[PDB]
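Would you mind keeping the following structure in view while I ask a few things?
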Amino acid sequence: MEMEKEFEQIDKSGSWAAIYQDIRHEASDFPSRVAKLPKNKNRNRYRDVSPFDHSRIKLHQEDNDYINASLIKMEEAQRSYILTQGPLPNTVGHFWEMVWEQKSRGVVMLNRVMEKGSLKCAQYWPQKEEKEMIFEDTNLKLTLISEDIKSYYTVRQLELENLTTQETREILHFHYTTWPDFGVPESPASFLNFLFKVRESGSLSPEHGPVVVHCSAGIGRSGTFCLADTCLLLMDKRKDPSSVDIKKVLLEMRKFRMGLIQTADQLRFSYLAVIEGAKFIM
């Protein structure tokens, strides 16, 4: 079926939970043996969210190459994404090592450091120009260059230096600051505006390594971001845009990381975002 009318048909019939459970039943199951090794327990935020072995990002380190991060490679859309958990106190250096080694331009953050009165990820970037951060375990230096605070999101320019080679690179930090503590946004308008700002920066384009996208577990809000981006790109590329099947795209993405889209409300919100985004395109 088309999307907008399939949408109203699920609303009128109140069957979002049944649609979402079908997706959960059909989703891929692949091994995640490296994530579960005892030496990696303090590298995982949640015991039930792990990268598959076949698609995990490897650190360029011979001691321990493990990080909780997955490469989502979308062949028809010609887009790649790295989806990862919010960094932990003992993985902030690994996180920036990955950004460096994978040649990423942009980092997309969809959570606040504290939500619901608890810590959802480490404070992993510097908040003042004159107070830079050094990650001694991975030999990197990170400096805040500029910050632009808007009503729904903040954009930061960062300098990452590999202290071993003295090479430097400019990283863009795109921070969506207004996702509610409970539920999903009422309107997709500010989320779509944010996606378009990431696109306009070059961070999603083939001349760079994959964008790094995270929330707390790296599957819910993060899944919504890449699902909406890929569906809108496919609608622009194909002769028949009504042929884009959001459930099929989501199942394709779940071949590369488990659990993408965590609730039936996030599934409905993803439909809403794609439907509204397609118009604005023309």
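Header entry for method reads X-ray crystallography, 1.7 Å.
A Cβ is built for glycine as well, from the same backbone N, Cα and C atoms used for every other residue.
This is the feature table in Swiss-Prot:
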- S50 to A or D: No phosphorylation (MUTAGEN)
- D181 to A: Substrate-trapping mutant (MUTAGEN)
- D181, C215, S216, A217, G218, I219, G220, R221, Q262: substrate binding site (BINDING)
- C215 to S: Catalytically inactive mutant; abolishes sulfhydration (MUTAGEN)
- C215: active site, phosphocysteine intermediate (ACT_SITE)
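Walk me through the surroundings of each of these features.
There are 22 other Cβ atoms within 10 Å of the Cβ belonging to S50 (mutagenesis position). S50 (mutagenesis position) carries neither a helix nor a strand DSSP state and counts as coil.
In the three-state DSSP reading, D181 (mutagenesis position) counts as coil. Residue density at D181 (mutagenesis position): 9 other Cβ atoms are found within 10 A of its Cβ, drawing on all protein chains shown.
Here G218 (substrate binding site) comes close to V49, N68, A69, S70, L83, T84, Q85, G86, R257: these same-chain residues lie at least six apart in sequence, with C-beta atoms under 8 angstroms from its C-beta.
In this structure, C215 (mutagenesis position) belongs to neither helix nor strand by DSSP; it is coil.
Cβ neighbour count for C215 (mutagenesis position): 27 (other Cβ atoms within 10 Å of its Cβ, all protein chains included).
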Can you tell which of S216, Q262 has the most other C-beta atoms within 10 Å, given these are the binding-site residues?
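Top count of Cβ atoms within 10 Å goes to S216.
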Within 10 Å of the Cβ of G220 (substrate binding site), how many other Cβ atoms can you find? Include all protein chains, please.
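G220 (substrate binding site) is surrounded by 21 other Cβ atoms within 10 Å.
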Taking the residues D181, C215, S216, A217, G218, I219, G220, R221, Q262, which the record names as binding substrate, find the longest CA to CA distance and state it in Å to the nearest whole number.
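So the binding residues stretch over 16 Å, Cα to Cα.
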